[PDB]
Amino acid sequence: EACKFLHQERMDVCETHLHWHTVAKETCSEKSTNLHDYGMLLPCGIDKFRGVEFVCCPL
Ligand SMILES: [Cu+2]
């Protein structure tokens, strides 16, 4: 297994870093992997974002 690159965004809400980190972590965990790194997408408002791209790696 290699690591997998994934991209998630929302068109209905802007959310903080913490929400997107949470989404990325839980997504990797559902896929039996660990989140290694992530970057926010589509900055919104003064401190929010509309998505995240991230890399899930084997346990
Ligand atoms: Cu974080």
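Numbering starts at 1 and runs along the chain as it is shown here.
This entry, so its header tells us, was determined using X-ray crystallography, 1.6 Å.
Just so it is clear, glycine is given a Cβ too, placed from its N, Cα and C backbone atoms.
Listed in sequence order, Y38, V52 are the same-chain residues six or more apart from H21 (mutagenesis position) with CB atoms under 8 A from its CB. In the three-state DSSP scheme, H21 (mutagenesis position) falls into the helix class. According to Swiss-Prot, the Cu(2+) 1 binding site annotation covers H17, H21, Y38.
The Zn(2+) 1 binding site annotation in Swiss-Prot covers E53, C56, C57. Under 8 Å, Cβ to Cβ, and six or more positions away along its own chain, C57 (Zn(2+) 1 binding site) finds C3, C28, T33, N34, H36.
For the mutagenesis result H7 to N (Swiss-Prot position 137), the note given in Swiss-Prot is Binds copper. Forms dimer. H7 (mutagenesis position) counts 9 other C-beta atoms within 10 Å of its own C-beta, drawing on all protein chains shown.
If you take the C-beta of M11 (mutagenesis position) and look for same-chain residues 6 or more apart in sequence within under 8 angstroms, you find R50. Swiss-Prot gives this note for the published mutagenesis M11 to T (Swiss-Prot position 141): Binds copper. Forms dimer.
Among the mutagenesis experiments that Swiss-Prot reports, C14 to S (Swiss-Prot position 144) is described with the note: Binds copper. No dimer formation. No copper reducing activity. Around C14 (mutagenesis position), the same-chain residues at least 6 positions away in sequence with a Cβ under 8 Å from its Cβ are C44, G45, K48, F49, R50. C14 (mutagenesis position) falls outside any helix or strand according to DSSP and counts as coil.
For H17 (mutagenesis position), the number of other Cβ atoms no farther than 10 Å from its own Cβ, over all displayed protein chains, is 13. Looking at Swiss-Prot, the entry for mutagenesis of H17 to Y (Swiss-Prot position 147) says: Greatly reduced copper-mediated low-density lipoprotein oxidation.
Among the mutagenesis entries in Swiss-Prot is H17 to N (Swiss-Prot position 147), noted as: Binds copper. Forms dimer.
Here the residue is the original one, but Swiss-Prot notes a mutagenesis experiment at this spot, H17 to A (Swiss-Prot position 147): Some decrease in copper reducing activity.
Looking at Swiss-Prot, you'll find the mutagenesis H21 to K (Swiss-Prot position 151) noted as follows: Greatly reduced copper-mediated low-density lipoprotein oxidation.
Every protein chain considered, the tally of other Cβ atoms within 10 Å of the Cβ of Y38 (Cu(2+) 1 binding site) stands at 20.
The two recorded residues, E53 (Zn(2+) 1 binding site) and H17 (mutagenesis position), show a Cα separation of 12 Å.
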